[PDB]
Amino acid sequence: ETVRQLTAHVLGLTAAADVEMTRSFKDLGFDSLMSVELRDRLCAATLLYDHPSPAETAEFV
Amino acid sequence: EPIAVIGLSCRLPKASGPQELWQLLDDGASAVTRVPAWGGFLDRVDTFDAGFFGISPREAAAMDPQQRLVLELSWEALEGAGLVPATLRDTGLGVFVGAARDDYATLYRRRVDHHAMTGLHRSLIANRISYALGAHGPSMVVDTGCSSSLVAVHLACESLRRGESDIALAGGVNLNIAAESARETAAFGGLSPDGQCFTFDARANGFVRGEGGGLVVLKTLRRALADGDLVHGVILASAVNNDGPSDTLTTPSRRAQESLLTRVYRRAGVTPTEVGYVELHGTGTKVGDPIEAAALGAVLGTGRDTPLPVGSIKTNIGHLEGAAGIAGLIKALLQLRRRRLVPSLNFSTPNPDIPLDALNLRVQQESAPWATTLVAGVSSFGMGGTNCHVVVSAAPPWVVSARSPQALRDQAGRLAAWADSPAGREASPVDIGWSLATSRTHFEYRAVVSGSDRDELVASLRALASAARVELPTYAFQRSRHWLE
Amino acid sequence: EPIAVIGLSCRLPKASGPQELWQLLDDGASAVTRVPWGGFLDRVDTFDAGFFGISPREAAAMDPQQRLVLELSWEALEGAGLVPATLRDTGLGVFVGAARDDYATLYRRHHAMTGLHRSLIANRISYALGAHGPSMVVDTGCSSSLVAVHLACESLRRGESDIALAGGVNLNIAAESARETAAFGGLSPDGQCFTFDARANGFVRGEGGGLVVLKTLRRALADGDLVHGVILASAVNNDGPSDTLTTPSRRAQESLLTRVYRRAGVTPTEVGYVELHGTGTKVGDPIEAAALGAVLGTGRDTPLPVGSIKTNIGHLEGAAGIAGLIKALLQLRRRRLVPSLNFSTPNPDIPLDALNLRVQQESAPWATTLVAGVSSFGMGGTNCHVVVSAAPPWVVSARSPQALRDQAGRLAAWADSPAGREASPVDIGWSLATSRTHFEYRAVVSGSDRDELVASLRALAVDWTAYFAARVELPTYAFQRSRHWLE
Ligand SMILES: *CC(=O)NCCNC(=O)CCNC(=O)[C@H](O)C(C)(C)COP(*)(=O)O
């Protein structure tokens, strides 16, 4: 669909249901490597630096 | 310059807090049991509350449990000292942690992501505390041996005296996870088959395995008095030396210990016949115990009208071999605060090689009150030859906050239990409220209770769980299993 | 209270001593080669166990890092003009920073536990020298050596130590460590360290060690020792609340530099060189350059020369700080600046012109005293900076006839070298008689000219104190290493 937050499982929170929106990536845990990986994981569907929460990240798509 | 000790935290077998440790020591109970599928082992070493520190579960899985344990101990120590961690950001706070085991790395390597490098190095043990607390002071890990914790404490005291650090965190940690460490230790043949530490006893055959951690907050006495902090103790002087030219590298030397004791008592302004207790480093071995006894008798036993009381904490929890010094310092501080001397187990017949009557020393095997200030000494001798000694003297509506609802109810229940405990009955409810409102950080979730009596407040706290400064029962974490797979 | 450095020793790829290191640096060569990518030593399984009275089985179970540290300490003591036999029962402190224990991993694929402890790396020295000073091993990361040096200096200032041995070591023997390093994503694919360059894509692995001798400047002057340098101040701090636990911070480095140049009393625009900690990465290099420009770049009428030794031997991560300190001391002694390799164009993220910095890519004489700074940033976020200024018949002995002939050969070769031509033969004899210890097997040569003495030395390759002068350096000792590896 539009949100399809199924690639967040890279954070290790079991199924992609425990991941919460309207948050900050630095609080839940996101370094440069995970940020780059998540940016490159959206090829199958600024954009992340200025969009901490996954909600604004999915707002682009 | 004296150093003011204002707060401490510890995690030991059968002792999850200073109150539990005091109860265990005063009751004469031994925590050395069998391996949970001999030695003192902690409970659920694989459980950690990664959400509190903002660490992803994937990172925590490869994280060294020692680092998480030290982080929890530091948080507990800063909470119990009445200092808000949020006020320690952008400050020159020093961290001194002494560790000498990395068995988690061996377990990972015997049988590859980017977290392995960050989670399997000894420096990150203190670097994570520095990152979490935002400390601008020096942070490093010293590898000394059995006296690493005391070396770290001495380094913290020296740094405070120099003036480059205003608040220091000193202590140690050790965990026995891999059986490889046990196999190499048994290869040396220094383990007593009886599984007990017979310190200063004729049945001494070696030491027993032990694990745990401890941390303490060190500040200058002048600054502590200026800030009005509650002082647990006063460290007078410390020194670190090496045996040097002994018969064997493993074999300790009496002359070095004598010189260290003389020099540490010379600069501390402490004369014989006024030291009420000395913490022994003896691990129930028939080699170093007579040497330590002879050194103590030559230094402190000479020219004393009454025998010097001595004892060790390794008879209860075992030789932690990475945190023995900090454990002994914590025990001495607790004894000074309570003005009582806990008994020492495993002492029935005096060692024939140790002339206790001639050395004017006696092993404390009975709980007795402490009377005169009171001065105590903690000694830690490393296996390689490093020796350290620390001299400590005695000091001259309720709001509950947590980051989770279950955590909030657990905090409320623990606070109610502590209030119902006789330890918390010596403080007025106004003092408890002031400590909760000023000495505790405010989290996302909070609850407020009110009443006209302590019993009513406790009842309300239990129902929802379904000005002087006083201590509080630290923080209740929500630990979750995090292990490699 | 300034500290006096009166001697140093090092073991680096293609550099077995200070003279070899200076020759390699001045010639602008690189020791980074292929795996027999990164700087490597000739052999690491060779040791002279008979010199230290160590059993062959113990040497086989011995950690090679311990043996290398012991040899480096012995070499530093021999080159410092102090007789080790007179250092027994003295307050001599040892501070060695190590962060690698791959030998334990090799063993885990009674002597085993003694040869696999990181603390003993220092403690064994206290056993060998019979010293009563503190002996601890500090684990900090990439700045362990500088932290140990600062701790030794502070201990000397306090007064609990008389002579200190400060340094570090790092050896890469296990392929597992290389595997984790590659998985982390920091190894340069090209196998080169481009410091402050536009091609920066990581660092290169390197193995080696270093040690220096630290003494009180007043006490050294009273004794009359040969002062190699004067350390003025040293500070250790942490980055605290940075963006990432691995990512360094610029404000912390700026504050550390400010405090270390204010405590030492060295104002800007009089520092002639700065030893960079650049790892050839486009992340920390801009931060370090910005910090240097904000602290030292401002208020300077000339560009500040900067350079890093990692362009010659690669990153060591256990002895980088001591290697940089040794390089700075050598530059101060020779009053010359060695060029920096792997530098073609400035990094776009690094405004060298705006930051008032320039990379020393040529061999030029050093002119004004001369002040240098050495920086070391740890992986966890610990930063250290050290400020160092410049100082204001022949008898041969050995424990074996082969060792005696080897020592005679090296001494004759050093005498034939232009470095040894600046010392009179009487001074050489006095240094051999007083600054060297008489071993079991000793020989005495006689001659009326330097050429005759050299020829006699090659041919064969008593209170001598009252026989004779100043103190001059000698080519240390000729070891007879033997293979000792676990099976
Ligand atoms: C000895 C030592 O510490 N060596 C590494 C020094 N490294 C640096 O100065 C650069 C730090 N690099 C990074 O943090 C990388 O960018 C990471 C690890 C890939 C994270 O990148 P992200 O923060 O963009």
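Residue numbering: from 1, along the chain as shown.
Heads up, header says this was done by electron microscopy, 2.7 Å.
Quick reminder: no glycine exception, Cβ is built from N, Cα and C everywhere.
Among the mutagenesis entries in Swiss-Prot is C:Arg57 to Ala (Swiss-Prot position 105), noted as: Loading module (LM) has 8.2% activity on malonyl-GfsA-acyl carrier protein (ACP-LM) substrate. Quoting Swiss-Prot on the mutagenesis of C:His110 to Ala (Swiss-Prot position 165): LM has 11% activity on malonyl-GfsA-ACP-LM substrate. In Swiss-Prot, a published mutagenesis experiment is listed as C:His111 to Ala (Swiss-Prot position 166), annotated LM has 10% activity on malonyl-GfsA-ACP-LM substrate. Experimental mutagenesis at this site is recorded by Swiss-Prot as C:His277 to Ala, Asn or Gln (Swiss-Prot position 332), annotated: LM has no activity on malonyl-GfsA-ACP-LM substrate. The mutagenesis experiment C:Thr279 to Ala (Swiss-Prot position 334) is recorded by Swiss-Prot, whose note states: LM has 8.4% activity on malonyl-GfsA-ACP-LM substrate. Among the mutagenesis results in Swiss-Prot, C:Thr279 to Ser (Swiss-Prot position 334) has the note: LM has 100% activity on malonyl-GfsA-ACP-LM substrate. The residue drawn here is the original one. Here the residue is the original one, but Swiss-Prot notes a mutagenesis experiment at this spot, C:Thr281 to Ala or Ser (Swiss-Prot position 336): LM has 1.2% activity on malonyl-GfsA-ACP-LM substrate. In Swiss-Prot, a published mutagenesis experiment is listed as C:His315 to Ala (Swiss-Prot position 370), annotated LM has no activity on malonyl-GfsA-ACP-LM substrate. According to Swiss-Prot, the mutagenesis experiment C:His315 to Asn or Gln (Swiss-Prot position 370) carries the annotation: LM has 0.16% activity on malonyl-GfsA-ACP-LM substrate.
Proximity to ligand 1 at the level of Cβ atoms, with a cut-off under 6 angstroms, picks out C:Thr279, C:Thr281 from the mutagenesis positions C:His110, C:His111, C:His277, C:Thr279, C:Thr281. For the mutagenesis positions listed here (C:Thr279, C:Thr281), the lowest count of other CB atoms within 10 A around the CB belongs to C:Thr281.
Checking Cα-Cα distances from C:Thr279 (mutagenesis position) against the mutagenesis positions (C:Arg57, C:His110, C:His111, C:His315) with a 10 Å cut-off leaves C:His315, in sequence order. The subset of mutagenesis positions C:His110, C:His111, C:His277 lying near chain B, with Cβ atoms under 8 Å apart, consists of C:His110. Cβ-based crowding with a 10 Å cutoff singles out C:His111 as the top-ranked of the mutagenesis positions C:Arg57, C:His110, C:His111. Comparing CA positions across the mutagenesis positions C:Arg57, C:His277, C:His315, the one lying closest to C:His110 (mutagenesis position) turns out to be C:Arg57. The Cβ of C:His315 (mutagenesis position) has 27 other Cβ atoms within 10 Å, all protein chains considered. Reduced to three states, the DSSP call for C:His315 (mutagenesis position) is strand. Within the same chain, the residues at least 6 positions away from C:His277 (mutagenesis position) whose Cβ sits under 8 Å from its Cβ are C:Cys142, C:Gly284, C:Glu288, C:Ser308, C:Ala320, C:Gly324, C:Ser375, C:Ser376, C:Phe377, listed in sequence order. Ranked by Cα separation from C:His315 (mutagenesis position), the mutagenesis positions C:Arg57, C:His111, C:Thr281 are led by C:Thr281. Gap of 6 unmodelled residues flanked by C:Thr368 and C:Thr369; Cα separation 6 Å. Rounded to a whole value, the Cα-Cα separation of C:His111 (mutagenesis position) and C:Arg57 (mutagenesis position) is 8 Å. The separation of C:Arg57 (mutagenesis position) from C:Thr281 (mutagenesis position), Cα to Cα, is 43 Å.
Residues C:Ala461 and C:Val462 bracket an unmodelled region of 33 residues, and their Cα atoms lie at a distance of 23 Å. C:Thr279 (mutagenesis position) falls within neither a helix nor a strand when secondary structure is assigned with DSSP, and so counts as coil. DSSP assigns C:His110 (mutagenesis position) to coil in the three-state reduction, placing it in neither a helix nor a strand.
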